[PDB]
Structures are given as structure tokens and as C-alpha cells.
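Reading through the C-alpha cells given below for one structure.
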Amino acid sequence: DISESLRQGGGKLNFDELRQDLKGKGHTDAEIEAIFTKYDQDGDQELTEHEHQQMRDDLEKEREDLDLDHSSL
């Protein structure tokens, strides 16, 4: 509940869809679209779960800790 939205916040991140998470922040899409490419975490922002499924391998090479849900203190 504490974390990201649902359709976006729980599936895939897309520039236009990532907005579902961060709807309303920048001025023109061009500004945000470019800015993220350099400053965004992944510089991709437009990738669905289906595409993510095929392309990168995060968990292939990463170990999560045994957490419960959200716990940012």
C-alpha cells in the first residue's frame, strides 16, 4: 500500500505509463522524456513487464534481503 500505484507501480514502467506513478511533474513531455534518459534510474522509462521479462536480468544477478513489504525508516 505504501509503495507505488498498481498498474504502473506494480508491473511495468513507461514514460507515459510511469506518469501513472508520478502524474504531474514536468512541463512538456519532451522535457521529461529527455531529462529522464540521462538522469532517470534506468534512462529507459517505456518498458512493459513483457519486455522486461525478455531483456534484462536483474534477479539473475542480485540477492534480496528477507523483508516484509516496505520498511523505509
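The numbering of chain A matches Swiss-Prot: 724-796, in order.
The deposited model was determined using solution NMR.
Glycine residues also receive a Cβ, built from the backbone N, Cα and C atoms like all the rest.
When Cβ atoms from all protein chains are considered, those within 10 Å of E769 (Ca(2+) 2 binding site) total 15, not counting its own. If you look up Swiss-Prot, you'll see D763, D765, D767, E769, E774 marked as Ca(2+) 2 binding site.
Positions annotated as domain 'EF-hand' by Swiss-Prot, on the basis of experimental evidence: 750-785. Here the domain 'EF-hand' (750-785) has long-range neighbours at 734-741, meaning same-chain residues at least 6 beyond its ends whose C-beta is under 8 angstroms from one of its own.
Recorded in Swiss-Prot as a mutagenesis result, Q768 to G carries the remark: Strongly increases calcium binding affinity. Under DSSP, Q768 (mutagenesis position) is assigned to coil, being neither helix nor strand in the three-state scheme.
Among the mutagenesis experiments that Swiss-Prot reports, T771 to A is described with the note: Loss of calcium-binding site; when associated with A-774. In sequence order, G734, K735, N737, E740 are the residues near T771 (mutagenesis position), counting only same-chain partners six or more apart with C-beta under 8 A.
Over all protein chains present, the Cβ of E774 (mutagenesis position) has 13 other Cβ atoms lying within 10 Å. Here the residue is the original one, but Swiss-Prot notes a mutagenesis experiment at this spot, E774 to A: Loss of calcium-binding site; when associated with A-771.
For the published mutagenesis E774 to Q, Swiss-Prot gives the following note: Abolishes calcium binding via the EF-hand. The secondary structure of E774 (mutagenesis position), as reduced to three states from DSSP, is helical.
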